[PDB]
Every structure is written in structure tokens, then in C-alpha cells.
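Asks: Dropping the structure in here first, questions after.
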Amino acid sequence: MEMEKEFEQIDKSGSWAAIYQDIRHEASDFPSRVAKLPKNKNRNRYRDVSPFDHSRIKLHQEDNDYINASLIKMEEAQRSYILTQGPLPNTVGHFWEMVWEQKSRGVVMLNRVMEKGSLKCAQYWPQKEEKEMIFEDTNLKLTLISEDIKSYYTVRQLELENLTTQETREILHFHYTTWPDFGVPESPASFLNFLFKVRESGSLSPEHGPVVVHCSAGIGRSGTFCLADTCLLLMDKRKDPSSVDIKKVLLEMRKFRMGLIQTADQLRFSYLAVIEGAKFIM
Ligand SMILES: O=C(c1ccc2c(c1)NNS2)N1CCOCC1
């Protein structure tokens, strides 16, 4: 079926939970043996969210190459994304090592450091120009260059230096700051505006390594971001845009990381975002 009318048909019939459970039942199951090794317990935020072995990002290190991160490679859309958990106190150096090694231009953050009164990720970037951060375990230096605070999101320019080679690179930090503590946004307008700002920066384009996107677990809000981006790109590429099937795209993405889209409310919000976005594109 088309999307917008499939949408009203699920609303009128109130069957979002049944649609979402079908997706959960059909989703791929692949091994995640490296994630579950005892030496990696303090590298995982949640025991039930792990990268598959076949798609995990490897650190260029011979001691321990493990990070909780996955490469989502979308062949028809010609887009790739790295989805990862919010960094932990003992993985902030690994996080920036990955950004460096994978040649990423942009980092997309969809959570606040504290939500619901609890810490959802480490404070992994500097908050003042004159107070830079050094990660001694991976030999990187990170400096805040500029910050632009808007009503729904903040964009930061960061300098990452590989202290071993003295090479430097400019990284863009795109921080969506207004996702509610509970539920999903009432309107997708600010989320879509944010997606378009990431696109306009070049951070999603083939001349750079894959964008790094995270929330707390790296599957819920993060899944919504890449699902909406890929669906809108396919609607531009195909002769028949009504042939784009958001459930089929989501199942393709779940071949590369488990659990993408965590609730039926997040599934409905993803439909809403793609529907409204397809009108603005034209
Ligand atoms: O999809 C977008 C969107 C936003 C910005 C741009 C765009 C498309 N295209 N160029 S810039 N929406 C969805 C409807 O409400 C808000 C805007």
C-alpha cells in the first residue's frame, strides 16, 4: 500500500502495536559473540543491545578492537551510517578513535547528557574554547572552535588532532536538544528541519566517511533518523515514489543492527516524518 493512506488505516484501526510486533518477529538474528566476551562488559551500556559480529566497527588496535557500533550500508539509497551507543566514561577515547579512523565529518547526537534525572551518556566534548580535552588512551586532542545555539538544536565546530601524526580535522557536532523525556515529538517539523541541516553540511555525502549517529542505546531515536533520511532519498531516486515501503526499509536496516525503532510510537513518528517531508521536498 501507499504510505499516507496505510497510515490513516492504521490510525483508524488502532493497530500500531500489532504492526510493530510483526516487525519484531520478522527481524534478523545474527551472532554478537565479540560483544559478549567478558573483557568487554564495561564497553556496553545495556546488556541487551549489542552490535552483530558481521557489521560491527573494528578499532585499529591489536589489544582490543571492540566498540558498541554498527555500519548500516544502504545499497540502493547509496548512503551509509554508523550507529553507536552514547559513550561511557571508559569509552570516550574509543569513540573519537572511531571518528578519526572511519574519516567521518559529522556526529549526530539525539539525546541530552541527563534525562529523567539519570546520566544517558558521558560529557564527551569540551564546553569552553580554552578548556580542551586530551584522551590519553588513544592519543587524541579535541578542541571546541565555535558553538551556535538554536531553539531546537545546537551545532558545534570541533577540531580533532591525532597527536601521533599532528594531523588535524574539522568535525561538525549536530545536537538535537528537544526530544521529550517521554514519548515522541507531537510534530516532526523540527526533526525534519534538523535532518536537512545535517544534509546541507556535507556530513552525509560520499566524499566523507559515514556519519556517526547516537542516542543513549543507539537504536531508537538513532533508528528514526536514518530510516527517515533513507526513505526520503529513495522517494527522490525512484520513478514511482509511492513504491517506497517503510516497513521493508526498516527490516533491511535491522540486518545491520538489532532493535532499530524501540516502540510503536517511534514507528508511527517515523511514518509521520516521511509523509510530511515528502511534501516539502517538492
Ligand atoms: O521535510 C522538511 C524539510 C525541512 C527543511 C527542508 C526541506 C524539507 N527541504 N529543503 S529544506 N519539512 C517537513 C515539514 O515540516 C517541516 C519541514
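According to its header, this structure was worked out by X-ray crystallography, 1.7 Å.
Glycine too: its Cβ is placed from the backbone N, Cα and C atoms.
Pulled from Swiss-Prot, these are the listed features:
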- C215: active site, phosphocysteine intermediate (ACT_SITE)
- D181, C215, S216, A217, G218, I219, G220, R221, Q262: substrate binding site (BINDING)
- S50 to A or D: No phosphorylation (MUTAGEN)
- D181 to A: Substrate-trapping mutant (MUTAGEN)
- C215 to S: Catalytically inactive mutant; abolishes sulfhydration (MUTAGEN)
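Walk me through the surroundings of each of these features.
Replies: Taken residue by residue with DSSP, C215 (mutagenesis position) is part of neither helix nor strand, so it is coil. Residue environment of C215 (mutagenesis position) contains 26 other Cβ atoms, counted within 10 Å of its Cβ in all protein chains.
For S216 (substrate binding site), the same-chain residues lying six or more positions away in sequence with a CB closer than 8 A to its CB are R45, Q85, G86, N111, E115, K120, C121.
Reduced to three states, the DSSP call for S50 (mutagenesis position) is coil. In the structure as shown, the Cβ atom of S50 (mutagenesis position) sits within 10 Å of 22 other Cβ atoms.
Applying an 8 A CB threshold to same-chain residues 6+ apart, the list for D181 (mutagenesis position) reads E115, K116.
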Asks: Are any of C215, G220, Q262 (the recorded positions) within 10 Å of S50 (mutagenesis position) when you go C-alpha to C-alpha, and if so which?
Replies: none
Asks: Express in Å, rounded to the nearest integer, the largest CA to CA distance found among the substrate-binding residues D181, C215, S216, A217, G218, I219, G220, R221, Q262 named in the record.
Replies: 16
